[PDB]
Amino acid sequence: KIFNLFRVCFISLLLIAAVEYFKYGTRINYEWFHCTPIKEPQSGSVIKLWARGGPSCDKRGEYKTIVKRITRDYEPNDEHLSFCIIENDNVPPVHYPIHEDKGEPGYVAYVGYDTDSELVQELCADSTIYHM
Amino acid sequence: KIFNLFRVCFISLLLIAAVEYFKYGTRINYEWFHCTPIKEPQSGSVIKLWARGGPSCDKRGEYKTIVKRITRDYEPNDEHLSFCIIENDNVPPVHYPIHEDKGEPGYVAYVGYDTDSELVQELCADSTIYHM
Amino acid sequence: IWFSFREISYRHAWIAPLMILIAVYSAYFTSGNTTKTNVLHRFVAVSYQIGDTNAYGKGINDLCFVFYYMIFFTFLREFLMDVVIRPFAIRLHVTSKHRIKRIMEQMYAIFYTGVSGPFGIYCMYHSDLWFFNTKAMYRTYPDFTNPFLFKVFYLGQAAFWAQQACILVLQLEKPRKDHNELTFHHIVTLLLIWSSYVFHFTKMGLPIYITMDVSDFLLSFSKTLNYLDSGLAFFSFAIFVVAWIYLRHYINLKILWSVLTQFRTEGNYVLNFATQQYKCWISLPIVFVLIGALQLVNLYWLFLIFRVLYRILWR
Amino acid sequence: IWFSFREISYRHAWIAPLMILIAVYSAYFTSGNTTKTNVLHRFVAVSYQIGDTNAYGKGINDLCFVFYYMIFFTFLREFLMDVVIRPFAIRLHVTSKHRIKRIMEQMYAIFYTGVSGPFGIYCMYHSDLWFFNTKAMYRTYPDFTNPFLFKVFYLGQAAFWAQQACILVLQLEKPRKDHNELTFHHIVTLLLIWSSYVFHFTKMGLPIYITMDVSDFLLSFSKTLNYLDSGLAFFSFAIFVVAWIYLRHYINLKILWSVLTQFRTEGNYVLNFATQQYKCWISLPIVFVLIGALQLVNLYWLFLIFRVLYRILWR
Ligand SMILES: CCCCCCCCCCCCCCCCCCCCCCCCCC(=O)SCCNC(=O)CCNC(=O)[C@H](O)C(C)(C)COP(=O)(O)OP(=O)(O)OC[C@H]1O[C@@H](n2cnc3c(N)ncnc32)[C@H](O)[C@@H]1OP(=O)(O)O
Ligand SMILES: CCCCCCCCCCCCCCCCCCCCCCCCCC(=O)SCCNC(=O)CCNC(=O)[C@H](O)C(C)(C)COP(=O)(O)OP(=O)(O)OC[C@H]1O[C@@H](n2cnc3c(N)ncnc32)[C@H](O)[C@@H]1OP(=O)(O)O
């Protein structure tokens, strides 16, 4: 009678909150639902990062997924990485065609390490190089 | 007899996995356990980001928390933000004294918008400015 | 004075909710300021007013408002039903217990349906959705903020159905013939209210309220007028057959086809999780399933209604 | 042939696990390659060997190995106990049912304890922790990879206790005097194995195994030798009183004080979640609570033992 009532009142509220956390949770981090990080390994431990998605992969999404990949695939307590993030300027913030020939990417990053830091420095023509 | 056995076998395994997800989960994103984002609002919508933590707040942690704050406190589908991340070079990657007078920060960011983009451009003396 | 008090309050069952809400109302109105900075204001009014325009957003205050109206609707129910309805019923001379307790429960359905029926139609009049215009339900889909009245109708009804769902769980006593299809009814009414309110398809939810209220009002009217002596209550059966037919069936078959056809080709159809617009190729199945479940139950009530039409007329 | 087979296999209860493990072993050894690229290798060997050195890491293969050894230890138990132990017991002439089924269960505890007792001591000999040197348990705390043997001892014992915990849940029949303190025993043995193995305090877990095995071996030895005719089993009681006293008490009081004092001032004491080193001011309470629970139960068994010492001697 009453137990039943309170138990249903707490599953309904649990599910109210579970769906509120779907919205919030997928909204704050959407860079993974729409943007797929494509990495093109160069000669050594240097790999070139970017992202490929629909029109929902704006420059912010590309930047977040590049940063996530750079800080999650490389451990700087082994040795230290050194990366540069290169913006493509001839591009509006929302630029990917929804279809399948996407085009140029908004943000292109060359991540690296320190044993071949020279290579990263040379690939990053004039952009600032960030050390972690 | 047997139900009891299988039910205990599944809570033990649930908790084995719950703790494996504590390790993984707190390891991939530790920038929030150790680094506290301190923002110093400038004149307008420009605020200056950095981080303050223990020796566990290395330059990678500061960069991740700055990026998280920049991409989570500003919505670029309203209007577009424009930020620069400035590295402090006279600093080893692990530099915060564990105690309480921390010192200079590894990464300092000036985030902004576009109605006062000039101010951000002027505060970012020569570092590259990233648009989202 | 004390156990006289529990017996007194055992009889009547509106006194405790009345005390609670009168205390809250009094404390809110006598504190002087009635601005948003209170706490009683989070509970006794719609929160979230955007700036100083008329468009209110969504949050947890909404849950506080919904719960406090549960408390208010309970008192209403009991007050009304017992105080006016029981007394008018026993003026009436129809005197028994399947017939009177069930006329009494109808009697409160027509009260509230008259109030909600017209509130809802009125609310869709002052808008862009006049006479269920589907083009409009989606022409601007995200809707992170609806209006005053419309937000109030929406949560006034979550406040009202929630509580009835909670009263039929609380296990009053006797269902019988129904409680099964009627529980399908309650749970789906509540998921549509919650879903639609929270995922921003509120202008989808507004038309369906109009259909349900305007049809159910006439249904309960006929049921009461039959429970008493009839005279004409069969004119209320024609009328309810046509209100129900047009409203629930045609109305929602056109809204359901609106869903396939114009969810796609209207508004913004990219998933775009960051802007919180979920009108995409994934949510279309879910929306169609929900309104399809409503339409299934409604033809199930249509079979009950049509069985009764040839039955009664031909027996 | 079939129901003769279920009766046959009902009698004996080792045949099904024997079949399972012989099939797996045969399939692994006859496939030719025995390198890490199989699947049977994930189950019939310790995985994770780092490069081509001798230091193995941690993962889910470890769970597969632990489960397959559950399967192997069950068969062992049953095979052993029934085949050798039941037969030697009924050579013995001690003939009854509280005494023989309980001598039989002791009899298997001394078998395995002799094996585990020495494996563990041997494993700590080839290391830096010789004769419980606390300085060493933490001098290098994270330990993301232990050695071969040591990883095997660790998971060989998770494989062994897990399964016994599962057999005492499975509800065999009769506990009586104990099962309560003994269940505290089982659950805490298992959380320490799991915890310590997975949070990298494995060199903490190694000394405690030595104490438990070397004391329990002598305990079960005395219990068997008493269950039979005695002769001298009272020399096995002195010996067990001193093995137990030194080992469980002094041994762990010194490890527990090692925990306050040298968890702090040894190794790295910053929390540093990114390096996965949790030796900090937060984990010290948890570690102290766990070994304190072990020490509580051990003085509780010490009260049982000391009650029995003045009792028996003075009655
Ligand atoms: C990937 C991204 C993810 C994104 C994902 C995106 C997810 C996206 C999610 C997005 C979601 C989208 C949002 C959309 C959702 C919107 C919200 C919805 C809100 C809903 C609110 C709902 C509205 C509110 C609810 C309400 O309002 S409450 C619920 C409504 N339910 C009803 O109302 C029950 C209907 N029930 C019946 O219809 C009865 O079942 C009924 C039997 C037919 C009655 O018929 P009756 O009415 O019984 O009529 P009679 O009175 O009987 O009269 C006639 C009497 O003539 C009598 N006779 C006369 N001569 C004779 C005679 N010579 N011989 C024999 N009989 C004779 C005879 O006796 C008879 O009667 P008899 O004796 O036979 O019974
Ligand atoms: C913020 C960051 C977060 C980070 C957080 C960080 C979190 C960090 C987490 C980090 C975690 C850190 C990791 C650390 C954990 C390490 C892993 C642990 C692994 C554990 C493995 C454990 C080891 C393996 C387990 C095993 O191995 S199994 C469990 C062991 N348990 C036991 O073994 C039971 C003990 N039990 C007893 O001690 C008995 O209770 C007992 C009664 C005393 C027996 O005494 P008894 O032995 O009974 O001896 P008697 O035979 O009786 O002999 C004498 C007989 O003299 C008889 N008498 C002779 N004359 C007389 C006479 N004139 N008058 C009267 N009686 C007479 C008399 O009858 C008597 O006997 P009576 O008849 O009276 O009974």
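All residue numbers given for chain A refer to Swiss-Prot; the residues shown span 19-150 in order.
In case you wondered, yes, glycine gets a Cβ from its N, Cα and C as well.
Swiss-Prot has this to say about the protein:
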- A:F40: hexacosanoate binding site (BINDING)
- A:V37 to Y: Partially impairs LAC1-LIP1 complex formation; when associated with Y-41 (MUTAGEN)
- A:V37 to F: Partially impairs LAC1-LIP1 complex formation; when associated with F-41 (MUTAGEN)
- A:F40 to A: About 60% loss in enzymatic activity of the LAC1-LIP1 complex (MUTAGEN)
- A:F40 to R: Abolishes the enzymatic activity of the LAC1-LIP1 complex in vitro and leads to the accumulation of phytosphingosine in vivo (MUTAGEN)
- A:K41 to F: Partially impairs LAC1-LIP1 complex formation; when associated with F-37 (MUTAGEN)
- A:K41 to Y: Partially impairs LAC1-LIP1 complex formation; when associated with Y-37 (MUTAGEN)
- A:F51 to R: Does not affect LAC1-LIP1 complex formation but abolishes enzymatic activity (MUTAGEN)
- A:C53 to A: About 90% loss in enzymatic activity of the LAC1-LIP1 complex (MUTAGEN)
- A:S74 to F: Does not affect LAC1-LIP1 complex formation but abolishes enzymatic activity (MUTAGEN)
- A:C75 to A: About 90% loss in enzymatic activity of the LAC1-LIP1 complex (MUTAGEN)
- A:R78 to A: About 95% loss in enzymatic activity of the LAC1-LIP1 complex; when associated with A-81, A-125 and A-148 (MUTAGEN)
- A:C102 to A: About 90% loss in enzymatic activity of the LAC1-LIP1 complex (MUTAGEN)
- A:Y125 to A: About 95% loss in enzymatic activity of the LAC1-LIP1 complex; when associated with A-78, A-81 and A-148 (MUTAGEN)
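Shown on the structure are the features that Swiss-Prot records.
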residue: A:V37; record: mutagenesis position; DSSP (3 states): helix
residue: A:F51; record: mutagenesis position; DSSP (3 states): coil
residue: A:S74; record: mutagenesis position; DSSP (3 states): coil
residue: A:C102; record: mutagenesis position; DSSP (3 states): strand
residue: A:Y125; record: mutagenesis position; DSSP (3 states): strand
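Listed mutagenesis positions: A:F40, A:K41, A:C53, A:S74, A:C102. Those with a CB under 8 Å from a CB in chain C, in sequence order: A:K41, A:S74.
A straight line from the CA of A:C102 (mutagenesis position) to the CA of A:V37 (mutagenesis position) spans 38 Å. The local packing around A:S74 (mutagenesis position), expressed as other Cβ atoms within 10 Å of its Cβ over all shown chains, amounts to 21.
In this structure, the mutagenesis positions A:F51, A:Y125 were compared by how many other Cβ atoms lie within 10 Å of their Cβ, and the smallest count belongs to A:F51.
On a Cα basis, A:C53 (mutagenesis position) lies 6 Å away from A:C75 (mutagenesis position). Filtering the mutagenesis positions A:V37, A:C53, A:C102, A:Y125 for a Cβ under 8 angstroms from any Cβ of chain D leaves an empty list. Of all the mutagenesis positions listed here (A:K41, A:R78), it is A:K41 whose C-beta has the fewest other C-beta atoms within 10 angstroms. Note: A:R78, taken in sequence order from the mutagenesis positions A:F51, A:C53, A:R78, A:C102, have a C-beta within a distance under 8 Å of a chain B C-beta. Cβ packing within 10 Å was compared across the mutagenesis positions A:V37, A:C53, A:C75, A:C102, and the lowest neighbour count falls to A:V37. Within 10 Å of the C-beta atom of A:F40 (mutagenesis position) sit 11 other C-beta atoms, taking all shown protein chains into account. A separation of roughly 22 Å, to the nearest angstrom, links the Cα atoms of A:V37 (mutagenesis position) and A:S74 (mutagenesis position). Cα to Cα, A:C53 (mutagenesis position) and A:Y125 (mutagenesis position) are separated by 12 Å. Taking only the Cα positions, the spacing between A:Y125 (mutagenesis position) and A:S74 (mutagenesis position) is 15 angstrom. Note: the CA-CA distance between A:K41 (mutagenesis position) and A:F51 (mutagenesis position) rounds to 13 Å.
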